[PDB]
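I have placed the structure first, in the form of structure tokens, so that the comments after it can refer back to it.
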Amino acid sequence: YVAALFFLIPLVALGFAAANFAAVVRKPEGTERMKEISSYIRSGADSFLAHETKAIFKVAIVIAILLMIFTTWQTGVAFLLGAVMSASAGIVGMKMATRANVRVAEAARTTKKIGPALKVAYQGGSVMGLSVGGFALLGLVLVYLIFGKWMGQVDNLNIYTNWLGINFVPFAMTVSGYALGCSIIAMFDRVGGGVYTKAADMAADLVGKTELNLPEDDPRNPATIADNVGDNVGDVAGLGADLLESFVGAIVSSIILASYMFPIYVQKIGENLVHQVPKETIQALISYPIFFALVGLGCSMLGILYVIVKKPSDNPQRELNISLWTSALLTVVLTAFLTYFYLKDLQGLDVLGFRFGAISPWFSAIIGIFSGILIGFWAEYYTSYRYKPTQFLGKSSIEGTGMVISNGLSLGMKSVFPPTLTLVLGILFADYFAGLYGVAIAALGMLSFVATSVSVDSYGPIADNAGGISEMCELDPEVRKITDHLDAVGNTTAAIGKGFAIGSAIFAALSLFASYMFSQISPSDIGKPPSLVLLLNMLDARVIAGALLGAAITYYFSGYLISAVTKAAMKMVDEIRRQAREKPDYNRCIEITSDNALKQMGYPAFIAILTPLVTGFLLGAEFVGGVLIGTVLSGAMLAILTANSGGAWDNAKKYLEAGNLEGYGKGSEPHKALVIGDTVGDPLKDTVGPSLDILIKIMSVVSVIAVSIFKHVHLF
Amino acid sequence: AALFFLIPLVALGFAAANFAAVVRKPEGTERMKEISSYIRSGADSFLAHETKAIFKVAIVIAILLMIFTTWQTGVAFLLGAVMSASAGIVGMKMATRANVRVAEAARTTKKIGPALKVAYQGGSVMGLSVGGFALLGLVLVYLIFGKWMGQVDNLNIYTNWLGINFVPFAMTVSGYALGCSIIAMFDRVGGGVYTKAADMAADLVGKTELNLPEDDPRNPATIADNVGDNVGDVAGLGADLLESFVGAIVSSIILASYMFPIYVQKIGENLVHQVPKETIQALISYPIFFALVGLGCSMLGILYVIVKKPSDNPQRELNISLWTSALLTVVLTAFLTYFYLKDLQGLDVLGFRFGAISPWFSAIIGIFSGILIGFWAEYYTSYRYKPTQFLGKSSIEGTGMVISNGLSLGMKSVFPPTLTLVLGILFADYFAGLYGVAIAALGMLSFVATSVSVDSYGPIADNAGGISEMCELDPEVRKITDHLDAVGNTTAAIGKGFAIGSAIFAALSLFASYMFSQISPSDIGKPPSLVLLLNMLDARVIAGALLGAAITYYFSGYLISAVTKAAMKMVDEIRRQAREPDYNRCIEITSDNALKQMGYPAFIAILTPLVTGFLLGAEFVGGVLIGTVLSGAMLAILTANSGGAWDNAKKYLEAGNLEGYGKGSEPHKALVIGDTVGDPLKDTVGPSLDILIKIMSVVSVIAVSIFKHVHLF
Ligand SMILES: [Mg+2]
Ligand SMILES: [Mg+2]
Ligand SMILES: [Mg+2]
Ligand SMILES: [Mg+2]
């Protein structure tokens, strides 16, 4: 009864998003110039969407066929299901943004008030947020119902052996497939799309300074529009897909841990083997993350509703944070009752790591929540010019360009410590409360209100497009200032959301490492003590070698992406010169850059997906565990570094735009130094960091799936 | 046998004789003498300042190390400190004395040969000092505290008055290693802060109203930077290679010592040692003899090169020295390994897969591993190859393009040498377990004397060319010195890469030694697989890994900021002096500021294991060590390769290879910006990480005996 009521929440969120979509669609359109700019934007965005979707479908079909040949067929079906859910969320969000980009500015001009434009923008972003949440949890509920309970995969819970000889718990491999689908979608989006985005931005500045002499924010400059399209591609599709991958990864990790926890804690008392953790407890913990995520999504919808109906205010950041805090607190309170009432009558929780009984995992989840917000604040502390580091960078701008670059690198390097220490304490306490299951539950709670987080993240690029459109149409300077204010708010929210995404990616990747270690269980370890099975020895030279290899592969991944951005930008500059030699060609250059980025992403994608396969069939599962540990560590550090450095450089340029630095204004030599630094930092913050967030999770997912094969089938 | 124990002081006397020989070489013109006198003054002043601070810290640490643990540990700590400081001081004095003699040979003879011989002998002083002093201290420890006091005879878990348990000889060699590490940390961290502050401030004053050319004797930072070159590529790199050398040897010794209490079997009421005392002592002594043979072969190669008929190709001569030393070590250590371990029993329980010859197969691997790693450092930094060419050519696309391509180059460059390290570790393990991993580190550093000599050759020739041009010598002679300088540049890139690789190997060996030192007297009956274990599913280990990585990155950033601050302070001091040249004044101001800055990175590196272990335990410290090593290796390789690539791309455009642009052109301006960014990265961050990844491991190895059972949570 109540269970089915919770299972309706996904369609509730889908209908909420659809209704908000329709409501905004009804909002007034802009002037003919506004409409022409929006039409260019929409054309480029939809074209990019279709272009990437083709390759996505191809790769998804190949991977689904492979997942059906090996493992089970339900694995590939759930893979395709998750792929479809994530692709649907992204497409819906991007179409909504391309339709509301001008409506925000129309509210700002017609009403001459911040309130209405803010509410329109928040509904626009809430479309993508509710889509990312709803499609994901809907597919996951379907998986737990169709392939889960109906087919008795939650009933068997034994080591199923397929025709090839690959061993696995059926539901574990199923949820692994559902996660890998979302991961393929997110990888394509973030990696390739981001290469495109930063190619567009860079080439925009370039053609601004090329022989064509067409500065950025120029309607004639095709990259001016392409960059807007890329901004939506990134902070609406990319960031949404990343948060979806982390969310689904946390849930799937919890489910996998419980599923494999059923065969692990067994005791060969005599000739027979008793399950110390009964089936009831295993099923309860397989379902608890799903119910927790549903309650979180409901609370997120409640917060979104309050903010969209709340009396208008003057601080937009305040309203967005109000949404965040309402969702967080409601999730905390309701999930407390969920935890205590759903796990009370279970047995074996002590053997599991639950230190305070049925309520132990909730203590974990709330921790993650706070961890999340804390990490967010850190991303704001090291990037905003309201605080000391960015102020110091902007001030040192007077001392040269090399000093700007060095101080930005120093800031990025030092910025990794506060959030990483936050992660350290969060992991320690979540473990203390409820073992690795609670580590996963802390990852989940951190993302328990993912809908509002994605909505606030997607609000940013909407305001960016709004300010760009307004400036290009030369509206009233008052309206331009309104858009500037909203743009600044969106920039702050984007920094906070990117930091939150990095933290969530680290948590999810660690949860997936734990799921890998748990999935290494074989039918021959039934009598062995649990300490013998759940083990990755760091003295084994294979593990150290794998760790070094994983770190190096992460760094090489980052470097290749850096080079790819510049190559795509140079090719787009050549295309723009050709267009000048022969209303410019918007979709033409956008499709050229999109195809080049999708062709370039092939090699980083092949790295991310095949590194565990190659290294595992070559040396085994300890080596792959080492690779995962090194990848997670180096990717966490590099992502934090690049994101914070790029944000600091950009916000220091903005600091100088206001002239705060010793009266210096636009055009001064320090401003040129900061601009050079910002051109350096753009690909780091918008291409490298998110792709590392994706890497550290997708490699773990592929390892979790394929270890069932190469654990015993390895050459050396 | 005794001859092997004599080899260290043989190398010391070889270095003294080379010192005397070069000192007798002609000085030169009065201007040469004045500039060189400024150099010598600054060098001795910096040496004295750092030596004073070193003495203070060393006395404190020795008292602390004697109060806890044992007294011999602190005694060996001071011994190693003294050995490394002696090596550094001797090498720096020799280099500052031979800098002008090289140019005098080049001018009087108008030939490359004699100047090259003078410079190489000067560097061989520092190399032979590092080798002789290190192996001398180790022989003294193995003889006095080793056999005489019977510390190699008991080989059982001694418990001190406080209750701290450990094998005595392991703790003693750990103390000696910590002493070498304190010296190397002071050298690298503080000296490098000073060097890059000086190099930056020289460029800075270049653009003031004072109109102080970067190569002008009036510019004090010119001289400070000339001195800093010796501070860095003679003292810093020498101390780093010495630390890695001693660390590999000590790791082998610790593993061997702790393998005796590990492989015991409670067959009945008694405990039988599956690995007998004879085998354990033989494996405790084998690394020492291996290193002695390596130092002997290094001396032979140095002698061959210094007596060889003079030639015109310097790079060929240096590579000849390296290869002769390598091959001689290979063959002689082959015979040593086969004859010294043949009649030992229980090698199979230790990991020796092919019997007595197993560790040699490991050692040679390290050797090869070494040279290969070197090549990679040259491939990604020299403009003779594709990456640096691409960077220099892309200079035309802007300054941001230069910076982005340099970062990309470093990031991608970290992969070939790390894969080399991966394969080397895998094969060394296949041959002889973690003991052979340590033996591979040793073989990689088996000819450390020759490596340090080639590394110290560079700065000697750099200062020599500076002296020549600054004194306006014959343009032909100046061009000759410039050529020698270029050879030194390539060798310096290769040596920095080799040092990073050796630091990684030594840090991994020290991690293995830490895990072995975690043994307690209560785990004597437990199977060996249960004790020698660091589970990565333990959340404390993962948390420690994240913490160590973050601490590494914060370390790097703090060093960058300290370099910039010290450079600005030196510029302020030079302005004050102009308003009211000051060579030793500004040099001492920068030295004191760098020594004040080093306090926080040193406190990080030394106190992180103590705090985290007394707080959370030994698994957390193992995690911290793993994360520190993994992140430091990557960051060191990245920063070093990026700085080298930027510098050689600037050289590419200055060399006009990219036709259409000369000095002053916009692409050259971009390359100069890139080089100013890369200087602190390659000359301060990378080496300091090399030190960090080892010294944190050593402090952990020592203090785990306390905080393994004394931790709050
Ligand atoms: Mg723009
Ligand atoms: Mg804009
Ligand atoms: Mg930009
Ligand atoms: Mg941005």
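Just so it is clear, chain B uses Swiss-Prot numbers, and the residues here are 4-583, 594-726, in order.
If you're wondering, the header gives X-ray crystallography, 4.0 Å.
Cβ atoms are placed via backbone N, Cα and C, with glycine included.
Residues or ranges marked as substrate binding site in Swiss-Prot: B:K199, B:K695. Reduced to three states, the DSSP call for B:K695 (substrate binding site) is helix.
Listed in sequence order, B:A224, B:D228, B:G231, B:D692, B:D696 are the same-chain residues at least 6 apart in sequence whose CB falls under 8 Å from the CB of B:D202 (Mg(2+) 1 binding site). What Swiss-Prot lists as Mg(2+) 1 binding site is B:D202, B:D206, and the listing cites similarity to another entry.
A helical conformation is recorded for B:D232 (Mg(2+) 2 binding site) in the three-state DSSP classification. Around B:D232 (Mg(2+) 2 binding site), the same-chain residues at least 6 positions away in sequence with a Cβ under 8 Å from its Cβ are B:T198, B:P462, B:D465, B:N466. What Swiss-Prot lists as Mg(2+) 2 binding site is B:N229, B:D232, B:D465, and the listing cites experimental evidence.
Summarising the environment of B:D660 (Ca(2+) binding site), the number of other Cβ atoms within 10 Å of its Cβ, over all protein chains shown, is 21. The Ca(2+) binding site annotation in Swiss-Prot covers B:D660, B:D688, B:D692.
Same-chain residues at least 6 positions away in sequence with a Cβ under 8 Å from that of B:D190 (mutagenesis position) are, in sequence order, B:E53, B:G91, B:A238, B:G239, B:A242, B:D243. What Swiss-Prot says about the mutagenesis result for B:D190 to A is this: No change in activity.
Experimental mutagenesis is annotated in Swiss-Prot for B:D703 to N, with the remark: Silences the K(+)-independent activating Na(+)-binding site. In the three-state DSSP scheme, B:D703 (mutagenesis position) falls into the helix class. Of all Cβ atoms in the shown protein chains, 31 besides its own fall within 10 Å of the Cβ of B:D703 (mutagenesis position).
Reduced to three states, the DSSP call for B:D202 (Mg(2+) 1 binding site) is helix. Across the unmodelled segment of 10 residues, the C-alpha atoms of B:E583 and B:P594 are separated by 10 Å. Of all the Cβ atoms in the protein chains shown, 22 others lie within 10 Å of the Cβ of B:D688 (Ca(2+) binding site).
Within 8 Å of the centroid defined by the CB atoms of B:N229, B:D232, B:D465, the record's Mg(2+) 2 site, lie the Cβ atoms of B:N102, B:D228, B:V230, B:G231, B:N233, B:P462, B:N466, B:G469, excluding the listed residues themselves. Taking the Cα atom of each, B:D703 (mutagenesis position) and B:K695 (substrate binding site) are about 12 angstrom apart. The CA atom of B:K199 (substrate binding site) is located 14 Å away from the CA atom of B:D660 (Ca(2+) binding site).
Its own atom aside, the Cβ of B:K199 (substrate binding site) has 28 Cβ atoms within 10 angstroms in the protein chains shown.
Report note: the Ca(2+) site is defined by B:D660, B:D688, B:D692, and the residues of the same chain whose CB lies within 8 Å of the CB centroid of those residues, excluding them, are B:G656, B:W659, B:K663, B:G687, B:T689, B:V690, B:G691, B:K695. Long-range Cβ neighbours of B:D206 (Mg(2+) 1 binding site) (same chain, at least 6 residues apart, Cβ-Cβ under 8 Å): B:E217, B:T689. Sequence-distant neighbours of B:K695 (substrate binding site) (same chain, 6+ residues apart, CB-CB distance under 8 A): B:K499, B:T652, B:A653, B:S655, B:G656, B:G657, B:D660. A gap of 18 Å separates the Cα atoms of B:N229 (Mg(2+) 2 binding site) and B:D688 (Ca(2+) binding site). According to its DSSP assignment, B:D190 (mutagenesis position) is helical.
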